[PDB]
Amino acid sequence: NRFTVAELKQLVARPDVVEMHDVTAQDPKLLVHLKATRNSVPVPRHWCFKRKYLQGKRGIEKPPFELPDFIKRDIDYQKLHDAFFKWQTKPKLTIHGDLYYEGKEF
Amino acid sequence: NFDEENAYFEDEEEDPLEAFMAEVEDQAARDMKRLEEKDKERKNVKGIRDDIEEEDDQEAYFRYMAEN
Amino acid sequence: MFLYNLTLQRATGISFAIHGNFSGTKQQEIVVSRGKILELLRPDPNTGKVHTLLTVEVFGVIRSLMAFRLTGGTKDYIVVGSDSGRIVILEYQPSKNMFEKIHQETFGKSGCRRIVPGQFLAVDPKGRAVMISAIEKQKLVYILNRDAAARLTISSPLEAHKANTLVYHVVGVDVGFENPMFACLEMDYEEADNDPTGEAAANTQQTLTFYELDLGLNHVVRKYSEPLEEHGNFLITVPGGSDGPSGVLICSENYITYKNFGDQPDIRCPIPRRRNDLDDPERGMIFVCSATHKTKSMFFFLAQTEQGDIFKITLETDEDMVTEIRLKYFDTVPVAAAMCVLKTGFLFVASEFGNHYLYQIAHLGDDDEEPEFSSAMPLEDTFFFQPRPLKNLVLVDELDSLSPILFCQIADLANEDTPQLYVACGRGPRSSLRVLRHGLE
Amino acid sequence: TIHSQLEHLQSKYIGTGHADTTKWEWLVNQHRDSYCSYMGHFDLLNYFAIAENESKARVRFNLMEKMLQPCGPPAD
Amino acid sequence: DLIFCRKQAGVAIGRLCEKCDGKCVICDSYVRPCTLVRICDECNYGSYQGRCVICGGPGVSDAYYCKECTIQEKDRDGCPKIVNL
Amino acid sequence: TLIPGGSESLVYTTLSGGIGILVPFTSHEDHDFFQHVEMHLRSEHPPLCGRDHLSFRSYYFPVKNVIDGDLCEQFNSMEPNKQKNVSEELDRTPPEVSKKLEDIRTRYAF
Amino acid sequence: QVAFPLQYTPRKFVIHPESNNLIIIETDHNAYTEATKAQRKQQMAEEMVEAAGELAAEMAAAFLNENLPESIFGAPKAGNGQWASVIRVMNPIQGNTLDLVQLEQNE
Amino acid sequence: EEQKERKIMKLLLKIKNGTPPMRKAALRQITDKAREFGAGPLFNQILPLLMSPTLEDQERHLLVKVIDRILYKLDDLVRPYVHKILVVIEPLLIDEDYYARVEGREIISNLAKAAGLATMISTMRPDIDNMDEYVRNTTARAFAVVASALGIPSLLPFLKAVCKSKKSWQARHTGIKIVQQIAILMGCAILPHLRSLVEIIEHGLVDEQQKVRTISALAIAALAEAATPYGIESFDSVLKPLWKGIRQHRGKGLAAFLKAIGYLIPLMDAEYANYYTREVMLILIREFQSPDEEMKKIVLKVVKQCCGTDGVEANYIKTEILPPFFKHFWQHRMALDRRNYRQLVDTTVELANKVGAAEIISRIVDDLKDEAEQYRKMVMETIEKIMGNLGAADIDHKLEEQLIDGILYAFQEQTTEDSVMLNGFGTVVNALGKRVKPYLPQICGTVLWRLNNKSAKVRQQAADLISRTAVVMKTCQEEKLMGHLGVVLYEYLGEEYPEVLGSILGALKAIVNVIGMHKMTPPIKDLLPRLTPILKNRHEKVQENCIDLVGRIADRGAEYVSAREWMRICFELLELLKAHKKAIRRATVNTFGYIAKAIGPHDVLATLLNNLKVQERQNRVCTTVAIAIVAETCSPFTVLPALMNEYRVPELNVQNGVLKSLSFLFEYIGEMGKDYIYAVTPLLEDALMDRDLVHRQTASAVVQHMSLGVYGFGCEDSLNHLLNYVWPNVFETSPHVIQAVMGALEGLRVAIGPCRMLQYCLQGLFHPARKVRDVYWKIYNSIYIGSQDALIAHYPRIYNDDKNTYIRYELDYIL
Ligand SMILES: CC[C@H](O)[C@@H](C)[C@H]1O[C@@H]1C[C@@](C)(O)/C=C/C=C(\C)[C@H]1OC(=O)C[C@H](O)CC[C@@](C)(O)[C@@H](OC(=O)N2CCN(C3CCCCCC3)CC2)/C=C/[C@@H]1C
Ligand SMILES: [Zn+2]
Ligand SMILES: [Zn+2]
Ligand SMILES: [Zn+2]
């Protein structure tokens, strides 16, 4: 008394958002409809994994911290303050729906 | 009941009412007899106290903890 | 990009209106609420002009506005319930021309919420208690007192919550220095959420519930609750004590009912209809607002329908019992959101849209030939009357109001150099196109 | 036990959900607080009363009447 | 058993002891006290009249919410007195 | 542009009959001064019915790059003691603050 | 401000670039058109004249003569899917209506 | 079975010594049980336990709640026992404990509501006529409680009947006492029934019995006190008898009538108030000469009450009232009389508040020089009260000279160190201000003589006087023997008594804080190295004053001592941020800010980072606080690069310290952080990608504090970017990590808005796995409880199915 993947793919307006477990929900039609809303980033993708969200591979061994360019170019007066606020740039930022996951650094 | 004035004042010491009392006594005796008889009481609930008749939030939380 | 906001012309639509002696003297003033602006007006009894004394931006949503006075005082206070989780009490200072905040009591989170009070506000007619209520289960009661310096003191709130309950309207009941009473139109929806057939949704009635505050025991109790015949909108406080009986008027669809707890039967009067009406016969008729005028000799009410017809309601009474409700056609004015009857014989009409009006009540008493309807009259079938031009009222003043603005164009369509504002505003047969120019005329 | 008390107080507030909440309960909750928000905000009611050509008291009464059973009666 | 009271708060002002004087009752911060704490009537009665809301010792000064808790409207819940069962 | 020889503004219209404008700042100094005026008036002159001013202008979305000039012009209606307490933090007298408030209004609107 | 009266709720207007005239559209719900009002009133008259009773005194001729002004007594709000719309050409200097096009009942 | 119900109603022990949950459970069940148990057994057992000789307060309060519940569950069955209950609880109404009285009144109120009025009257009427005066008082108080519970008009007929009783005067006395107790208990709520009560009690003022007249006057006074400032038409039939009585009576009854007059006068208009004052004033002037002291107290109260109204003007007062008042009341006999001493002071101050300060101040200032010191302290108290309430404006040359000479002579002629002379001297000099130029040499000589020796209890009082008067001491343009005083205060820096050292440090600080560091005699490079060892003293006053003094020195005289000593002093102050006292912490924060502003952020920041690396927990937390202080005083631009350079060390427990410092820094600077969010974003990225749990927990804390710090400033880009890294941690089982994640999410709900949060929750609200649903519904409930109203505009569209309608059609309208 539960849909199959191909049967539910025939009912929905957007079949490419249907997945393996989606037919096992209590209300798959509402689930697939919310998966197709014109926003609403998806789930963090590691809920079904078994490695506690930290992958022990990919060679994470790397430099500790690279300071920005503005970091390098009393200790410094209001002229070097002027320098730090003339050199200040906006860094790279990801938009609303770009979640991070273990792999997406390399 | 304390006031240095109250102590000062309370220190120097050395027909219609009857009719009203009689009427009150008759009414009171009738009411007492009716309650003792409990023969004709419909128990018409006057005012229901919602707080007295309804579990509080803390009581509900205790009940929930006991349940699980 | 950084922007600075400026207001050029404030809002002119009225939501609520109260009247009273807010300056402490014998003259009467009106406090009106815009959406987010509070405003004090004073109509001149010599010329009939309405002057604006004070206007303040409150930066919130005003949802309920009441006036009350303590016993022995000569000045009225203002109770405001808003979209914050606070009840506020204000006092007008005539010498400083500003509103002074007297009390602030916080009870919940901000915003127009389902279960946080602030939508309904009732006050005891003697001024010793105030009730703030939400549309859902939560209700709170504050006791108001006075110290030896004649300043107002407020107590901690008493709860009267009741789950799965909806409130239509709350009013305070006028008792003779007895325990304060509050009346509510309530509906329980618990049964309707459990029936999949949809039959518990129907067969569900409004109740008229009475809440008694026992100042000796300091708690609120449900005393009486009775199911009603059909669903009613707002309630009306009947003046009680030593001048009048102590009940409520329930305004409903096609009817108006008087009700009181005790041995008093229910009295119903159907609302009269206009003879040869051109409106759809399936539609009913409700009252939209009311105004009470109490006099040391008698009292009456003024209620207005959706068509804009004001009827004059009087009450035929006995030593304690009410026997008849009599209705008489009074006049026709635009549909109002609030009506205030002022001593010195003035009626203030704040319309839902468009200009507001101040009328002189020219004809006191009723020496006329037009019929007077009654609850004692038998009818199998409804009463009928003929609408006519103004007979009891005279128009004295008209306050301009741009609400609602629907379309605007700023353009130099004349051959001045300054542009004019062409504004399509208004609704129904009272709409208009207005040209606005900056300057004096 | 503070976290458990929070889990009991959050459940107490009307409109909150949990892992067994159905579509019907969610939707009637948002319909009900939508109607209350319409009753609260003065210019939304203005918009509706201009749109459907009714008095504001009539729109308020209609919303209160719709409050009882929004989205129809429940399942099974 | 560290649980807040969470009853309807009244006109009584919350108090803090000499050890808890600068603390916020909800988050235990010391920066920027902003809003005066109110407690219910059963927490302010008889022997409970003046007492620390955090621990229960003799109160010496007013309890406050921090600006961080005031911004999130955490001063809008019930009585914040710590009660043990 | 509303006045002859003035600057362009964004005029809006409301369902309650209100008319208002949003005008851009041209320098950082005016923006900073008006930001500090708004900050100090948010605390020492709070809304009358118990509302938080910053929370009201963030009703559905947080405010971004707008200064409420209807809160700022309430400075001219405070009492002289609080007007002095506010003005002495901006390193200024009340008449100078009043003149600065009137300048931006007369630059765009009436 | 100067005001010029309209018939229904105005929705939107445009400006003619050459003549500087205004083209306004007005529309209302629960509303009759002029023709529907006239024929509904004639219907009610002919039905009240045949009320089967002495047919000897005519309130119908008095009911048809004077129309109570809608700006004072309101427009008859009748129907749930009933509309009424109008297109108007107006001079903005004066208030005169240059042209008026009435549309059918439920448009 | 009988003890059946007893053994089961040991529920009251279930409650007495029981847990709160079972407390309320047994409460509810015994409430349901009451009607069937019966009032007989229930009361037979509870009234002994309430009569227990050593019951507690909370226990007694719980017993009251239980009685109220039984009264609710049994209304008309309590009648045959009412009498009994009363004999147990008619006491507790004259008890010296306030809460005992409240509990007794609540019990009697619930009993009167349970039973009827007729029953209460029938059980209470036999003790109306009793001869034992102890019973007639509890009876009147209980009748007042019953009137407050069931209403006044319900008892008005019984009252009207009982005080017309021709049978005995005791019944009339008790009825009038009932009216008086009703007034006392109900206050301003008697106003609608004022005239009824007044006409009920008014005929007693002319009785043949003297006890009835006295109690009637006391009841009139009580009603007038409850009514103020309203009600004078209701007191009209009493004006003639009261004044005729004060004209004919003499003694106790005269005192009662005068109390009534005094409570009635402030209710009148100017005419009546002015006319009535004259009459009662000639009578009161006659009564000034009375030996009785109760009479003196009543006369003083009436004088204060009448002289405070508008109908009485200063001319009549100074012409008729002041000579006899000052001739009869101002003698040291009044000073040793402790009972009326405060009354005399208050009456004199409130007289001066209307007639003018000059006359009062003169008439008593000639008396500042006196053989008795009690009479000296009295005059000083009155003078300084008047000076603080009105000032020294109309005080002139002769009066100024007399005041100064008197206060100087009173200061020297002092046996025990008292606060009276100290406060008098202080307020007199502070009110005179820049006017006392030569009495400044005089006062300096006096304080020099007092501070030179004599046991340091005179020296600490002199130091307090210096601390409170140095402002006016220097603002008069005089600095030299100011330095002479500072030299001596410096020499008095080694003291075994910490209380005197606190006052010495306070005086030194008040000096150096008010005189300029310029041109001042005692050198700073001498005071400060002598001052730094006192910072380790363990007395609170010494510590606070020393820290305040070092702070002032660092704020103004920073260029007089080397930076190395400043560094040592700040490193020593580091340990005072842990003080159990709030004033110590406040002063330490201030002084650290000053020292940091003085010596520069670079060296102190390097030292603070080194100290953060190597120490135990509490010292590292204090170092974090110190770093935040340095970054706030000297703009965070000067601290952030050096702190971010320390995160570059490839070693745990160093990066975690940097993260804790950043957390507290953003929490402490709040709004100032809007210019520094772009600089710390990559570091927070790195810390959120880390495997270490403390890294991610602290990064979440930083995100929360940063979010709540910038709100309304347009920093949503970086906060959304950081949310993209915070969100994957919602599936974390560790409690501390998930707590920090929830805090960060609720901060982003405010800074970023609820729409974004709902967009993050939508796809998980209905996930097939129960874990995802639990987590997402917790987050959603947190988003819903705050800002329920905004969510109305954010919900996504959901289409109708065959059974139900889900579209919100009103929002689709288009005008
Ligand atoms: C994470 C750090 C720890 O929680 C730590 C604070 C705490 O765990 C320790 C235990 C204990 C008892 O030693 C804590 C010490 C307390 C402190 C260092 C705080 O100092 C005080 O309490 C002093 C007093 O209560 C009030 C001083 C005051 C107002 O400066 C307070 O901080 C503030 O309110 N701020 C922060 C905001 N800051 C700006 C500056 C511009 C204008 C003022 C308001 C905005 C002003 C000063 C105290 C700060 C220390 C954290
Ligand atoms: Zn907090
Ligand atoms: Zn504590
Ligand atoms: Zn509590």
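Residues 7-91, in that order, are what chain E shows, numbered as in Swiss-Prot.
A Cβ is built for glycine as well, from the same backbone N, Cα and C atoms used for every other residue.
Features as listed in Swiss-Prot:
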BINDING   E:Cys11, E:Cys46, E:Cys49, E:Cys85  Zn(2+) 1 binding site
BINDING   E:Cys23, E:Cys26, E:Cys58, E:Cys61  Zn(2+) 2 binding site
BINDING   E:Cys30, E:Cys33, E:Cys72, E:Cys75  Zn(2+) 3 binding site
MUTAGEN   E:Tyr36 to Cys  No apparent effect on cell growth, localization of SF3B1 protein or formation of nuclear speckles. Alters the structure of the presumed branchpoint (BP) adenosine binding pocket within the splicing factor SF3B complex which may lead to decreased binding affinity and thus affect pre-mRNA splicing
MUTAGEN   E:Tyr36 to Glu, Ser or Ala  Alters the structure of the presumed branchpoint (BP) adenosine binding pocket within the splicing factor SF3B complex which may lead to decreased binding affinity and thus affect pre-mRNA splicing
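Locations of recorded Swiss-Prot features on the structure.
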residue : record                : DSSP class
E:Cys11 : Zn(2+) 1 binding site : coil
E:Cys23 : Zn(2+) 2 binding site : coil
E:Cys30 : Zn(2+) 3 binding site : strand
E:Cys46 : Zn(2+) 1 binding site : coil
E:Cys58 : Zn(2+) 2 binding site : strand
E:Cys72 : Zn(2+) 3 binding site : strand
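Among the recorded positions listed (E:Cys26, E:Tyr36, E:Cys61), E:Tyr36 has its Cα nearest to the Cα of E:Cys75 (Zn(2+) 3 binding site). When the recorded positions E:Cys11, E:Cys33, E:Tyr36, E:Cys72 are ranked by how far their Cα is from the Cα of E:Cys26 (Zn(2+) 2 binding site), E:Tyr36 comes first.
For the pair E:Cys58 (Zn(2+) 2 binding site) and E:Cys30 (Zn(2+) 3 binding site), the C-alpha distance works out to 12 angstrom. With respect to ligand 1, the recorded positions E:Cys11, E:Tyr36, E:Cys61 contribute E:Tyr36 as residues with a C-beta closer than 6 angstroms to one of its atoms, given in sequence order. Comparing the Cα of E:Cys30 (Zn(2+) 3 binding site) with the Cα of every entry in E:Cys23, E:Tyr36, E:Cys49, E:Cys85, these being the recorded positions, the smallest distance points to E:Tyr36. For the pair formed by E:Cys33 (Zn(2+) 3 binding site) and E:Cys85 (Zn(2+) 1 binding site), distance between Cα atoms is given as 15 Å, rounded to the nearest Å. Rounded to a whole value, the Cα-Cα separation of E:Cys49 (Zn(2+) 1 binding site) and E:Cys61 (Zn(2+) 2 binding site) is 13 Å. Counting neighbouring Cβ atoms within 10 Å of each of the binding-site residues (E:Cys11, E:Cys33, E:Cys46, E:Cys49, E:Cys85), the lowest count belongs to E:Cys33.
Using a 10 Å radius centred on the Cβ of E:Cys75 (Zn(2+) 3 binding site) and all shown protein chains, the other Cβ atoms total 22. Remark: of the binding-site residues E:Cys23, E:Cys26, E:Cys30, E:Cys61, E:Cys72, the most isolated position is E:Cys61 (fewest other Cβ atoms within 10 Å of its Cβ). A Cα-Cα distance of 18 Å separates E:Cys23 (Zn(2+) 2 binding site) from E:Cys46 (Zn(2+) 1 binding site). Residues E:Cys23, taken from the recorded positions E:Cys11, E:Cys23, E:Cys30, E:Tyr36, E:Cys72, E:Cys85, are distinguished by a CB atom under 6 angstroms from ligand 3. Proximity to chain F, defined as a C-beta distance under 8 Å, is registered for none of the binding-site residues E:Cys26, E:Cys33, E:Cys46, E:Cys58, E:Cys61, E:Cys75. When the recorded positions E:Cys11, E:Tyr36, E:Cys46, E:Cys61, E:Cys85 are screened for a Cα within 10 A of the Cα of E:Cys72 (Zn(2+) 3 binding site), the ones that qualify are E:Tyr36. Same-chain residues that are not part of E:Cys23, E:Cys26, E:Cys58, E:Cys61 yet have a Cβ within 8 Å of the Cβ center of the Zn(2+) 2 site turn out to be E:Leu22, E:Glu24, E:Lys25, E:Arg57, E:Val59, E:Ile60, E:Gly62, E:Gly63, E:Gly65. Shown in sequence order, E:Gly28, E:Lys29, E:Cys30 are the residues of the chain, 6+ apart in sequence, with a C-beta less than 8 angstroms from the C-beta of E:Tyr36 (mutagenesis position). The DSSP secondary structure for E:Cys85 (Zn(2+) 1 binding site) is coil. If you measure from the Cα atom of E:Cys85 (Zn(2+) 1 binding site) to that of E:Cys61 (Zn(2+) 2 binding site), you get 15 Å. Proximity of the recorded positions E:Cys23, E:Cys26, E:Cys33, E:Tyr36, E:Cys58, E:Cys75 to ligand 4, judged by a Cβ distance under 6 angstroms to any of its atoms, singles out none of them.
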